[PDB]
Amino acid sequence: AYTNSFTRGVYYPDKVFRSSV
Amino acid sequence: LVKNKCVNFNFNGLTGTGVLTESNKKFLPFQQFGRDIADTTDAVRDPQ
Ligand SMILES: *[C@@H]1O[C@H](CO)[C@@H](O)[C@H](O)[C@H]1NC(C)=O
Ligand SMILES: *[C@@H]1O[C@H](CO)[C@@H](O)[C@H](O)[C@H]1NC(C)=O
């Protein structure tokens, strides 16, 4: 069986805080 | 810990120099330090 991943497989690249960037 | 005074601060290997002030930023448990637009450290959390 097969299916389509729309917007899954995203994670925080590193333990770093950012804001509005 | 010292505050409101230029120091050679080190946080778990992240080294820098300057003053510390109370932070208005809301970090998340996985986040340890914060960077800015210019890819420079702007806010750090006390590991203790
Ligand atoms: C996924 O790849 C397999 C193998 O080529 C194919 O049989 C299947 O139809 C594909 N499914 C989609 C949604 O592209
Ligand atoms: C480290 O020990 C001090 C001394 O009591 C305590 O106040 C502090 O909350 C402790 N921190 C952690 C992360 O265990």
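All residue numbers given for chain B refer to Swiss-Prot; the residues shown span 533-580 in order.
The header says electron microscopy, 3.0 Å.
Just so it is clear, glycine is given a Cβ too, placed from its N, Cα and C backbone atoms.
As recorded in Swiss-Prot:
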VARIANT   B:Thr547 to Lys  In strain: Omicron/BA.1
VARIANT   B:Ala570 to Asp  In strain: Alpha/B.1.1.7
* Asked: What three-state secondary structure does DSSP assign to B:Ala570 (variant position)?
  -> coil
* Three-state secondary structure, which DSSP defines for B:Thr547 (variant position) -> strand
* Structure fact -> CA pair B:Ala570 (variant position) / B:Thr547 (variant position), Å rounded to integer, equals 17
* Compile a sequence-ordered list of residues in the same chain as B:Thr547 (variant position), six or more apart from it, whose Cβ lies below 8 A from its Cβ; state 'none' when nothing qualifies. => B:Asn540, B:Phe541
